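So the structure is just underneath, and the comments pick up after that.
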Amino acid sequence: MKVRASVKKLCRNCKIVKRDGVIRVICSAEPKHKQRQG
Amino acid sequence: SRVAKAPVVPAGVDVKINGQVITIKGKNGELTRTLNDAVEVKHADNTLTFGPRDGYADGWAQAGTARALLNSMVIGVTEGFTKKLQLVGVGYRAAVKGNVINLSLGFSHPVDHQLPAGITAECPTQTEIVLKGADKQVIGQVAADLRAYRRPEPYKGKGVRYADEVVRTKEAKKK
Amino acid sequence: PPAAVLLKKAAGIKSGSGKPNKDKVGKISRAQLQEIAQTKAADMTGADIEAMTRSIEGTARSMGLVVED
Amino acid sequence: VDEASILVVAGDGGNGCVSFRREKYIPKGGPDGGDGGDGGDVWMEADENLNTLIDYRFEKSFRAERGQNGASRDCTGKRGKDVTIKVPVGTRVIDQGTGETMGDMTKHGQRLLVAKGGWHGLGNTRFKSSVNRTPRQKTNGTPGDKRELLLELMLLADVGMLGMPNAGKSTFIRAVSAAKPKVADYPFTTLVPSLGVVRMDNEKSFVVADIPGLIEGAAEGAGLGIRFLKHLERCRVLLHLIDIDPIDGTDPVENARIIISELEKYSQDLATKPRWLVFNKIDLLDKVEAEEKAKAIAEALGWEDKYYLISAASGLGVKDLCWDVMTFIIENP
RNA sequence: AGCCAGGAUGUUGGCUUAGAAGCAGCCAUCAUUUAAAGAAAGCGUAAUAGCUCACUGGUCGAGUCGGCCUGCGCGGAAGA
């Protein structure tokens, strides 16, 4: 997780999950990539 | 959709209508209930039909759900998905000892948890555990709690995994 | 023996170009090619003799070998 | 494999006083307090493990402190600091600035200071010649430390095993070691090699490093490929596997001459230094015969680069010797 | 959307490289089989292999997939 005011999927091993006001980009292959907010 | 407006239910399973409680009754499991908040129950007893109670736009969110939940009750009283709960790694207890199991990492306290019905087990092994089905939700929520007492650790992948396979040797490249 | 192999052996060069087909190193005769296509006919799941001929010609052309009697 | 050169920066100079003395009674004073900062230097630490990848991290090098000022309530400001650098698994230190090597090691828990500071801000007193009034300053000179250091592991991690297409390096290291092999990671501008841990039977353990990714032996011509083969040849210590069994497929006498000659050809100095020969496939030998041959080849070299033994057997002072080759590799040029 | 597959065959095309042969770099990227099957996307592998898959038939069986402009909302959002 990191502080980022831009959401867009990085690889297809990021998928965009919306938990309201925080939007993560964890995927099965790579939950390495992760965001906090959005 | 083609599932929130697209519906059978044999004779072994029967239903006790309420406004968005679907109470099922049947065999091998009965008296099962799960609620929504925006579906009318239409009776049919041949897969009951669903959609908005009064007109809502969250009522097909609830219709496809209520659909599958009904169907999950059907499968539930014919035993659901949880039927195992393995764990990768050796030298760690994981047999069934009555209602309690045990688990180790070299733990200086027993690690165990009792069994309610609907998830009863017994194995002859300390690696595999053979559980029982029941209502799909119920078994799944207790199934999670089991594995949660030592989630996977991935450098060799050891750590008590779920009913499904959720391990991967997703190491940090180090030993 | 592959078609790929067999046409390089018949053309007498064992190496390819640095850029195959945009550069050629040797050439391979349709007489060789027809017969290799017959041996490799067997190894094909083809329905006819022509089928094999095209498949083996296609292997020559891409390894930087000309296809010409 | 890669070798690296770090740029390390320490703290830096102040920023002089913006100050006036404030009174309700008396209108405005001068500056009290002043500048701030200064900054420490570069040091080095040497370590057995790694065992947290901070070299597959890398961000783009070593940064540190800018100075201070203060003003509320008549203030100066503090100092900057020293930066210290960690590697995966030992380093031998050189500095591009000296152009040469300082300390010689890959001896762990050995630290060395490459020392400078004396960075200062521009204060009100600097301008002064006992006439000046400069109440307002907020200003800095100086840049914090700059030096290019040069680190080399001694590589692939400290020692690089360079077989031949008869090799079997990992299996033998596991036989001779009750220690596990790790996958190591290093500060490489290339892929990051396979690490194998060696027992030094002293209640310390040392690691030996083998071919990029899966092994192939450098002599075969691939390290995992030409690219890898280029990563692999770089190690300062190179190791020569033979199968000192009656079998080697390319016979042991011949093999030993060809590997030893190629290393000589490349640099005679490498043969004459603490670069090793390691006798292997003694998982097919009891090591009394192996030991003799290991020892004859070694002595016949006519210089330092004698014999290492890998793959366990006997107790002819052999455990001591295994530990000794590793010690010799550690002591470094 | 999903599901069954074919998933073949010259073939795993070659240079480079021991192996880089759809998928490091460099270039080919042709052709066959059938109602269908790409010298093959990614993962994975030095690279292939494999693994799955845009490729394409069958299946469930009817509407469905993305652009363009637009109303009004949302996240972004820390102080004694």
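The residues of chain D that appear here are 4-336 by Swiss-Prot count, in order.
Per deposition record, electron microscopy, 5.5 Å.
Cβ atoms are placed via backbone N, Cα and C, with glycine included.
Quoting Swiss-Prot on the mutagenesis of D:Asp85 to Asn: Temperature-sensitive for growth at 42 degrees Celsius, defects in chromosome partitioning; when associated with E-80. DSSP gives D:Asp85 (mutagenesis position) a coil state; it is part of no helix or strand. The Cβ of D:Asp85 (mutagenesis position) has D:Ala13, D:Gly42, D:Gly43, D:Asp44, D:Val45, D:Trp46, D:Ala67 as same-chain neighbours under 8 Å, each 6 or more residues away in sequence.
In three-state terms derived from DSSP, D:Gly93 (mutagenesis position) belongs to neither a helical nor a strand segment and is classed as coil. According to Swiss-Prot, the mutagenesis experiment D:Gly93 to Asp carries the annotation: No effect on persister cell formation upon overexpression.
Per Swiss-Prot, domain 'OBG-type G' is recorded for D:160-333, and the stated evidence type is sequence analysis.
The domain 'G' annotation in Swiss-Prot covers D:162-284, and the record cites sequence analysis as its basis. Sorting each residue of the domain 'G' (D:162-284) by its DSSP state yields 39 helix, 24 strand, 60 coil.
Around the Cβ of D:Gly166 (mutagenesis position), 24 further Cβ atoms fall within 10 Å across all displayed protein chains. Here Swiss-Prot describes D:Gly166 to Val as a published mutagenesis experiment; the accompanying note says: No increase in persister cells upon overexpression, does not induce hokB expression, supports normal growth.
Around D:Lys172 (GTP binding site), a 10 Å sphere centred on its CB holds 24 further CB atoms from the protein chains shown. Marked as GTP binding site by Swiss-Prot on the basis of sequence analysis: D:166-173, D:191-195, D:213-216, D:283-286, D:314-316.
Experimental mutagenesis is annotated in Swiss-Prot for D:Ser173 to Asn, with the remark: No effect on persister cell formation upon overexpression. The Cβ of D:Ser173 (mutagenesis position) lies under 8 Å from the Cβ of D:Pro184, D:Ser197, D:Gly199, D:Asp213, D:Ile218, each on the same chain and at least six residues away in sequence.
The Mg(2+) binding site annotation in Swiss-Prot covers D:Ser173, D:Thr193. Remark: D:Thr193 (Mg(2+) binding site) has D:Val4, D:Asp5, D:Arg230, D:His234 as non-local neighbours, by Cβ distance under 8 Å and separation of at least 6 in sequence.
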Radius 10 Å, atoms counted are CB only; among the binding-site residues D:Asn169, D:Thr192, D:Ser314, which position scores highest?
D:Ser314
Same-chain residues six or more away whose CB lies under 8 A from the CB of D:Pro215 (GTP binding site)?
D:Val4, D:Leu159, D:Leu194, D:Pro196, D:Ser197, D:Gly226, D:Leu227, D:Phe231, D:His234, D:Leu235
Those recorded positions, out of D:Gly93, D:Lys172, D:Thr192, D:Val195, D:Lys284, D:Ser314, that come within 10 angstroms of D:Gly166 (mutagenesis position) at the Cα:
D:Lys172
Relative to the Cα of D:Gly93 (mutagenesis position), which of the binding-site residues D:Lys172, D:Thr192, D:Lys284, D:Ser314 has the closest Cα?
D:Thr192
